[PDB]
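Peer 1: Pasting a structure here, questions to come.
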There are 8 protein chains.
Amino acid sequence: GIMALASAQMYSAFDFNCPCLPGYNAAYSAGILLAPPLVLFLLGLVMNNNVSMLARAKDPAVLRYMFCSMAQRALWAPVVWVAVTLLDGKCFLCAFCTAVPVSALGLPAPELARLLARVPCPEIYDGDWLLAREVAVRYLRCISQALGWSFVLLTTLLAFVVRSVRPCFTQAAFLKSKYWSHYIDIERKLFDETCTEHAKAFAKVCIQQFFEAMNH
Amino acid sequence: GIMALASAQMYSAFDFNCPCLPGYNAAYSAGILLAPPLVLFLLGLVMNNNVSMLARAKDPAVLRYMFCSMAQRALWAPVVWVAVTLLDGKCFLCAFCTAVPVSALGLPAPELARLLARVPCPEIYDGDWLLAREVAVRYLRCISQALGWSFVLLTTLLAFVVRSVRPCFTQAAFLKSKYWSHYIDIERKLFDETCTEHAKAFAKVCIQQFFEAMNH
Amino acid sequence: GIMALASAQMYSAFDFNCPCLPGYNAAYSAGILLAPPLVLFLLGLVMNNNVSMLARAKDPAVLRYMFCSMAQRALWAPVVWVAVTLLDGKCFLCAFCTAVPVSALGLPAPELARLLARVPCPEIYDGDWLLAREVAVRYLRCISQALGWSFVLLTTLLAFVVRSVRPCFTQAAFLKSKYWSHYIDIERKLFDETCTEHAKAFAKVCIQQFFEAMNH
Amino acid sequence: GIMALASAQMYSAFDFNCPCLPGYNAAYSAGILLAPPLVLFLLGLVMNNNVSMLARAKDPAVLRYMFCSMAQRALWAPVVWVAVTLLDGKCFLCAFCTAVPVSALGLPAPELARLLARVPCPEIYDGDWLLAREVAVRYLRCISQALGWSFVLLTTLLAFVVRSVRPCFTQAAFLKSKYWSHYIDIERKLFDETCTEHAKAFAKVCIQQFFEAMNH
Amino acid sequence: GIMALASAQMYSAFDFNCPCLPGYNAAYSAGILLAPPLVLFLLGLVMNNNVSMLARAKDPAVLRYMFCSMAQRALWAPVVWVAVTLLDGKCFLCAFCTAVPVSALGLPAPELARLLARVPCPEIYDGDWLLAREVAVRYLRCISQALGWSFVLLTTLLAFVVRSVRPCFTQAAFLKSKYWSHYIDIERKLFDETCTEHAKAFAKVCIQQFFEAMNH
Amino acid sequence: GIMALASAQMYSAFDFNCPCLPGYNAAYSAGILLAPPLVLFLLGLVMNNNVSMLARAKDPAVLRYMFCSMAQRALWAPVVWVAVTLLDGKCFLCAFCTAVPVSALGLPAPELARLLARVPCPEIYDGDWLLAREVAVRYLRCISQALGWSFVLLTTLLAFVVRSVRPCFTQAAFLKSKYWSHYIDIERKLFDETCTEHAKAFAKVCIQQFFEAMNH
Amino acid sequence: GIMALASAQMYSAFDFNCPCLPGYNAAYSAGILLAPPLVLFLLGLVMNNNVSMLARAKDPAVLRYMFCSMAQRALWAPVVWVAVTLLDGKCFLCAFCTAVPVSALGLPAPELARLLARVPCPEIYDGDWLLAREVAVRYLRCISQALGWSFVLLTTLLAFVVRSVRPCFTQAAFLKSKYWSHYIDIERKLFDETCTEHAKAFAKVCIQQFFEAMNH
Amino acid sequence: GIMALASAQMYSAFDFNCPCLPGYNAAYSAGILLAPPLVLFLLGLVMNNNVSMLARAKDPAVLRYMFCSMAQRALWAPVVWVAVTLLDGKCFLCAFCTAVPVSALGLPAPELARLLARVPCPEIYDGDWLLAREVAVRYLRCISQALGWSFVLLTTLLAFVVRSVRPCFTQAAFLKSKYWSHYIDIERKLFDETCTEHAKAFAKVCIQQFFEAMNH
Ligand SMILES: CCCCCCCC/C=C\CCCCCCCC(=O)O[C@@H](COC(=O)CCCCCCCCCCCCCCC)COP(=O)([O-])OCC[N+](C)(C)C
Ligand SMILES: CCCCCCCC/C=C\CCCCCCCC(=O)O[C@@H](COC(=O)CCCCCCCCCCCCCCC)COP(=O)([O-])OCC[N+](C)(C)C
Ligand SMILES: CCCCCCCC/C=C\CCCCCCCC(=O)O[C@@H](COC(=O)CCCCCCCCCCCCCCC)COP(=O)([O-])OCC[N+](C)(C)C
Ligand SMILES: CCCCCCCC/C=C\CCCCCCCC(=O)O[C@@H](COC(=O)CCCCCCCCCCCCCCC)COP(=O)([O-])OCC[N+](C)(C)C
Ligand SMILES: CCCCCCCC/C=C\CCCCCCCC(=O)O[C@@H](COC(=O)CCCCCCCCCCCCCCC)COP(=O)([O-])OCC[N+](C)(C)C
Ligand SMILES: CCCCCCCC/C=C\CCCCCCCC(=O)O[C@@H](COC(=O)CCCCCCCCCCCCCCC)COP(=O)([O-])OCC[N+](C)(C)C
């Protein structure tokens, strides 16, 4: 929920500017596509109250179920982030602009990969001959949205299969897991109210021992 | 409700830009009309709490009714998305711009399909002779809205027929289905409160066994 | 209420653009005036909880009353939509622009019906001689608002007559109808609470039969 | 309340454009001043729950009082609409622009009534000689606001007189009217709860007769 | 409260345009200063629930007190309206612009009163010689704000005196008035609940007499 | 509270325009600094429920205390208004612009006091020689803010002294005052409920005497 | 809280304009940095309900503790105001602009201190030779933010030390202080309810003595 | 929470302007990156209610645990501030602009470090030869975002490790700590209600001793 809402609204606040240099284009875009997905995965494992308990008095089946159910909810931000990035076209445009068919709809090996690398940067682009900048753009942003929809499809067709076979699920392990998660909470609330009554008997003997001073 | 509201507000956030190339126009528009409808269908089956139970101790009539009633609610986003796409004209304009009567209200086979393909792109369009760009536009966007209203009509005239004959419906199967859906919930709430009382008797023996340490 | 509010706010979101062609003008405007009214009528019959029950153990008088009262509420969107369309003038301007007195306040049969057809389109209009475009506009939008007020009047003078004679109404049939509509609801709420008690006696025997496994 | 709020906010949404033609000016303005007041009167009679009951077992004095009190609340929109229309000046400007003193603060009978008729239309007005357009405007909009304030005065000085003499009022008829309006409501609420208990005894015999099927 | 809030927010919605003609200036401004104050006075008498009761079984002292206390609350809009009108300067500028010292800080009797009358109208003003238009303005709007503050002072110094002597007040008449205003309300609430019990005994005999029809 | 909030938000709604004339500058600014403070003082005395009771059965000490505590709360708007007026600089700029050192940072006695008087009016100022208009401004608005801060200081250093000595205060008179203010309220609430029970015994005899008419 | 929120939002409403004169620059900025801090200190002492009680029956230790705890909360606005003023740079720019190294990154003693003094005033600055105005600005606003951060650091490193040693604190004096602050409140609420019962016995004898008049 | 929200919204209110001078660039940026993180750390220790209690009757293990858990929550603002500063590029651009490869994608040692230092300042930059200013920018802002993501990764991969080994944690010390934190609160609430009852017995003897004065 909030994790998935902070994944799409964290994309618009982060500015994508790319170097438009013939070697840094691909390296910069590969890392601004893979790293923040990997950060939203670890930030979903860290922030549920079972990461330490799995880190023995519990059956191996109950651990395997309680682990695989832990990861599957961490995969909602890593998937919503990669989809909004491919449906935008900025990351795909910078990484692949240097390899575009200039003969169809359109100098050594250098002087051309250095000219084509400035396509995503409108104020730097000089070579408006050999290619209109809006013809190379608007063609790489369509190949990017064909992949952004093939990813949402194959990913939704896979979350459907893991609700019909339900691997790593047995009713014996699903029941034993739901019981132990209840024992955790009740033992907590019982401990607190036993701490606020064994202390309240020492409070009354401390106050009247300190009400000895300010009464004379 | 929310599924249908996320279907119309997901259309304005997604930008439709099309390639304006004489072969990619039709392929790009066919997929930006069919794929996200197919994604909103699977995303409605996956997110109701009966997809696994249907995946035997239950009568075949009760399964067939509980299945056909499951799909019919998944068809509200796929229909609202295809209707708003045809009532906008952008998808129809790009896919059919290459085949427009240039003699009425108006070079080899090439040099013409490549000139006509840039009609939806105002900054790329060169051939302002042989056709005004706002005369070819404003004529394809009217054929698109005649189909967008013929689709809302024939689709509303079909949701009316399936409320008067009510196929795959019998009162015997409608009653048996509503009963089993109640047994699911009551067995759930009875299980939990039996788990928070069989554990609460072991809590009191654990706390005083751990209140053995911090009292001496 | 909501149906009537979704009828006026659905008019501003839908863009009226017309072809300004000498044959498509009238056909396009006739269908963008008649079809969405017909869609809001069927969408009011479909969405009340009596369309199937009327589709025999009930008196014929009670059916006729319960039918005619069903349609009269479906007529609030079809009337509010046709009124806002005539009080705007866009639909009337495109359908009748080709037949306007050019002699009063102002070439074969063609070259004139093709010149006059571009009046509603300001960027396409060439023939600024023989007619100022704002003189032909501002004269068709006044004939359109005389009809838009004659329609709201004759329609409000008819909803007044069907509250003073009240056809298809008898106190015998109005009373029998209000009773059967109460029997529908009470039989529903009685069925549910009988389903959550006959099942709750089988739940207790299932849980302790499944509390046999995770206790040893 | 709401009727009076929908009367002033319905004036700003409706656009006043007038033909600026030497014969349609007066006819168009006479109807855009008289018709929507007449529509707000019938729309206040239709929408109170006594229009049918007055359409005999009741004294003639009680009917006359209950009728005259019915109309007086329907007169709050027809008066607020005519006042906001005269305090704006647009309707008065178009209907009387053709008859303005051009000698004071300033061609056959035609060529002058056709020149003066375009005063309310700034883009059509040609005859900027013989009259400045803002001198003929700003003089007809002051005669319009002297009448708009003489109407609010004489109308408020009349609602004051019909609260001090109180015609068609007698304490005998005011008391008999307030009693019959209470008998209407109590007989309604008594009928419903007698319909949900005579039916609830047939529900229990229908459910267990339909709980005969899904129990074996 | 609301009357005083509708008095200041009704001033900004009403547009002050004045004729800038040498005879209509003073007449137009005298009436747009005196009439709407007189309308807000009668609209405060009409809308309190004692205007008819004063229009005999009650002592003359109790009537005189209950009348003079009735007017004093009607004087809050007539005073807030005249103050905001003088603190704005538009009404004072148009009525007195024709009589301004043109020798200090600066043609027959006509040709001068007709030139000076267009000072409040910036687009009509021709005589920018003999006077700068912003020098005649900005001098009449300062004499207008010296009077607008002398009016708020002498009016607040008078509402202070009528809270220290308190004319037309005696404790005998203030007590008799507060008692009769309580007898009005209690006799109302006692009448209603006596009307909903004498009718409820006839309802039960009507329903079972009409439950005679729809039971056989 | 509200009085102090209506004192600062009443300053921005009132427009300060000054005459820029060599004699009206000082008189206009002296009155737009002193009068509205004097109006907010009398408007705080008038609007507390003790102004009449002080206008004898009460000790002289109790009156003197209840008077001096009455004024001190009326001094919060007169002080917040004079401070915001000096911290703005407009009033100080117009009243003293005619006497500014034109030799330092820079014609008879006239022709100079009439040239300097137009400094606060940017569109009227002619003498841009002998002085830049933004050099005479920006120097009078700094002397105005040195006085606006010396006033807030000496006024806050005086509200601190009258909370440490507390003149016109004795605990005998503070206690007698708080008691009489309680007797006022309790005698009020006791009077009302004695008026709604001595009248309720006459209501029952009036209703059944008027239920004599509409029952036969 | 509110005092600290009114300290930062009172800075943006007050306009900093400085004279840009070679002697008034430093004096104006020294007072617009020191005075409003001193006003927010006295305005925090005045507005807590202990300033008079400290102005004897109470131990000297309890007074010293209750005084030093009184000042420490008055220091939150004086510190937040001086920090936001140094982190803005306007006050530092005007006071030190006259002494800036014009040789590094760049006429008698006069003609130079009078040229440099107009740096903070962009419309007055003439000497754009010998110095770019944005080079002298942007260098004084960096020395101002190095001091604004050294002040927030040394001030936060001092509020940390006075929470670890806690001077003027003893548990005997902290306990005696918290008790006397409770006796103040309980003696207040006990006094009031004793004033509304000794008066309520005289009310009943006054009302029936005044119900003697309006009953005959 | 609020500390972390005041860390990111305090970054946009503080303006980063840098000197663009060849020696102040690095010193200014090193301090606007390190100091406010150090201020948000001390401002998190100071504002929790245990900083004094740790400044002996408590076991050493319980102190070490209660200290290390105190710091870890103070590290959420210092980490969110350093991350948003590196993901923006302004601090990295000014500190390293003087050392940029001008040969790749592009005078003594001086005249070059003084030319390159003005890159972050667009209005001061002169040397648009030898380097385009948007080519040196857009290359330093990409090296800055590779470090801003390597910091969020290595910092999130470290908060994951300290939730799986959990150093400085033992269940004996975690239990003893949670108990003492409960004894603190209960001894507080017990002290107050013992102070409002030992005082309430002296109040009744003071009031009637002061009700001796104002009763005679
Ligand atoms: C506010 C929202 C913003 C608006 C929307 C914005 C538009 C977004 C548009 C569309 C988004 C729609 C996508 C939905 C997909 C379902 C999510 C999912 O997968 O989890 C499912 C797992 O199922 C899987 O195992 C599939 C995961 C495949 C691995 C992908 C790795 C991701 C990193 C890519 C690396 C490759 C890099 C290479 C890239 C070329 C969970 O299964 P479940 O049945 O739900 O059970 C859990 C129940 N629960 C849910 C209750 C916990
Ligand atoms: C916030 C909203 C946004 C604002 C509005 C925006 C404007 C939108 C304007 C107008 C939209 C109005 C349309 C309403 C239609 C009814 C929906 C429906 O069909 O479901 C009905 C099924 O009935 C059917 O079976 C018909 C479906 C036909 C198959 C269509 C496939 C869709 C993919 C096309 C592929 C072809 C591609 C080729 C294209 C050329 C459900 O029947 P029911 O009786 O309701 O029973 C269920 C009860 N329930 C509802 C309680 C569950
Ligand atoms: C948020 C709102 C937006 C703001 C306002 C926007 C401005 C709108 C301005 C003005 C709108 C005001 C109009 C009000 C009219 C009343 C409605 C009505 O008719 O129903 C009445 C039926 O009465 C009839 O039978 C008359 C219908 C005539 C047939 C018209 C067909 C419509 C399609 C035209 C095809 C022709 C095409 C050719 C065109 C040239 C109902 O009667 P009732 O007594 O009420 O009883 C029901 C009780 N109930 C109401 C409780 C259920
Ligand atoms: C949100 C508001 C918008 C803001 C304001 C906008 C600015 C508006 C400014 C100002 C408006 C102020 C006007 C107020 C007048 C009172 C209303 C009234 O008349 O009803 C009174 C009737 O009294 C009458 O009988 C007088 C009616 C005269 C007939 C007029 C016909 C109207 C059509 C003209 C055709 C002529 C065409 C020719 C034109 C040249 C009711 O009397 P009552 O004592 O109240 O008793 C009822 C009690 N009740 C009220 C509880 C039910
Ligand atoms: C929403 C707000 C807007 C935002 C802020 C805007 C920025 C404003 C900035 C700053 C304003 C801060 C000023 C605060 C001063 C305290 C007020 C005061 O004085 O009352 C104190 C009286 O104390 C006195 O007696 C001093 C009054 C001196 C006389 C001044 C006359 C005023 C007219 C000038 C004529 C000279 C003309 C010549 C001019 C050259 C009250 O004392 P107390 O101890 O409080 O006891 C009462 C308790 N009580 C408060 C509960 C009732
Ligand atoms: C509204 C928000 C704004 C929107 C977002 C904006 C975008 C932000 C994007 C991304 C931010 C995501 C980062 C999250 C990291 C976790 C925080 C953390 O570290 O604390 C963890 C400690 O764990 C550690 O010990 C690691 C700290 C390393 C030391 C860093 C020093 C910081 C100063 C750098 C100096 C170097 C300078 C040199 C620089 C080159 C806490 O561990 P825990 O397991 O949680 O246990 C505590 C439980 N608790 C949490 C309940 C208390």
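Residues 25-79, 89-139, 147-256, in that order, are what chain E shows, numbered as in Swiss-Prot.
So how was this one determined? The header says electron microscopy, 2.8 Å.
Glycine is treated like the rest: Cβ placed from N, Cα and C.
So Swiss-Prot lists the following for this protein:
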type    : residues        : note
MUTAGEN : E:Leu67 to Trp  : Decreases channel expression at the plasma membrane
MUTAGEN : E:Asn72 to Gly  : Significant inhibition on the control of cytosolic Ca(2+) levels. Does not affect ion channel activity
MUTAGEN : E:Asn74 to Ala  : Has no effect on glycosylation
MUTAGEN : E:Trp114 to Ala : Impairs the ability to activate the ERK1 and ERK2 cascade
MUTAGEN : E:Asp121 to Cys : Impaired ion channel activity in response to change in extracellular Ca(2+) concentration
MUTAGEN : E:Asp121 to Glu : No effect
MUTAGEN : E:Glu163 to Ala : No effect
MUTAGEN : E:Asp166 to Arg : No effect
MUTAGEN : E:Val192 to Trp : Impairs channel expression at the plasma membrane
MUTAGEN : E:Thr196 to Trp : Decreases channel expression at the plasma membrane. Does not affect channel conductance
MUTAGEN : E:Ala199 to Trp : Increases channel expression at the plasma membrane. Does not affect channel conductance
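Can you walk me through where each of these features ends up in the structure?
Peer 2: Around E:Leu67 (mutagenesis position), a 10 Å sphere centred on its CB holds 19 further CB atoms from the protein chains shown.
Contacts of E:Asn72 (mutagenesis position) defined by a Cβ separation under 8 A and a same-chain sequence distance of 6+ are given as E:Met103, E:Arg106, in order along the sequence.
In the shown protein chains, 14 other C-beta atoms lie within 10 A of the C-beta of E:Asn74 (mutagenesis position).
Secondary structure at E:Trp114 (mutagenesis position), taken from DSSP and collapsed to helix, strand or coil, is helix. Proximity of E:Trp114 (mutagenesis position) to non-local residues of its own chain (separation of 6 or more, Cβ distance below 8 Å) is seen for E:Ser31, E:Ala32, E:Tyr35, E:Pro60, E:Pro61, E:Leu64, given in sequence order.
Secondary structure at E:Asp121 (mutagenesis position), as computed by DSSP, is coil. Every protein chain shown contributes to the tally, and the Cβ of E:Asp121 (mutagenesis position) ends up with 19 other Cβ atoms within 10 Å.
E:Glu163 (mutagenesis position) carries neither a helix nor a strand DSSP state and counts as coil. Cβ contacts within 10 Å of E:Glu163 (mutagenesis position), excluding its own Cβ and spanning all protein chains shown: 9.
Cβ neighbours within 10 Å of E:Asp166 (mutagenesis position), excluding its own Cβ and spanning all shown chains: 8.
On its own chain, E:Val192 (mutagenesis position) has E:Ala116 as residues at least 6 apart in sequence with a Cβ closer than 8 Å to its own Cβ.
Residues near E:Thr196 (mutagenesis position) in space but far in sequence (CB under 8 A, at least 6 apart, same chain): none are found. Secondary structure at E:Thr196 (mutagenesis position), taken from DSSP and collapsed to helix, strand or coil, is helix.
Every protein chain considered, the tally of other Cβ atoms within 10 Å of the Cβ of E:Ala199 (mutagenesis position) stands at 16.
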Peer 1: Is any of the mutagenesis positions E:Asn72, E:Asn74, E:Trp114, E:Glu163, E:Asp166, E:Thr196 near chain F, in the sense of a CB under 8 A from one of its CBs, and if so which?
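Peer 2: In terms of proximity to chain F, the mutagenesis positions that count are E:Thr196, given in sequence order.
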Peer 1: Give me the Cα-Cα distance between E:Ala79 and E:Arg89 in Å, rounded to a whole number; there are 9 residues missing between them in the deposited model.
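Peer 2: Taking the Cα of each end residue, the distance is 11 Å.
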Peer 1: Round to the nearest Å and give the CA-to-CA distance linking E:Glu163 (mutagenesis position) with E:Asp121 (mutagenesis position).
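Peer 2: The Cα atom of E:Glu163 (mutagenesis position) is 21 Å away from the Cα atom of E:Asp121 (mutagenesis position).
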Peer 1: Closest to E:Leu67 (mutagenesis position): which of the mutagenesis positions E:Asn74, E:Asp121, E:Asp166, E:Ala199, going by Cα position?
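Peer 2: Result: the closest of the mutagenesis positions to E:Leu67 (mutagenesis position) is E:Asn74.
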Peer 1: Could you tell me the whole-number distance in angstrom separating the Cα atoms of E:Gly139 and E:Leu147, on either side of the 7 residues that were not modelled?
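Peer 2: Logged value, Cα of E:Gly139 to Cα of E:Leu147: 15 Å.
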Peer 1: From the mutagenesis positions E:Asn74, E:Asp121, E:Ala199, pick the residue whose C-alpha lies nearest to the C-alpha of E:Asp166 (mutagenesis position).
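Peer 2: Checking each of E:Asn74, E:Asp121, E:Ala199 against E:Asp166 (mutagenesis position), the shortest Cα distance is to E:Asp121.
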Peer 1: Listed in sequence order, which of the mutagenesis positions E:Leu67, E:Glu163, E:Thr196, E:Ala199 sit with a CB under 8 A of chain D?
Peer 2: E:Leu67, E:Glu163
Peer 1: How many whole Å apart are the CA atoms of E:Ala199 (mutagenesis position) and E:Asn74 (mutagenesis position)?
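Peer 2: Pair distance, Cα basis, whole Å: 23 Å.
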Peer 1: What does the structure give for the C-alpha distance between E:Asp121 (mutagenesis position) and E:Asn74 (mutagenesis position)? Integer Å is fine.
Peer 2: 36
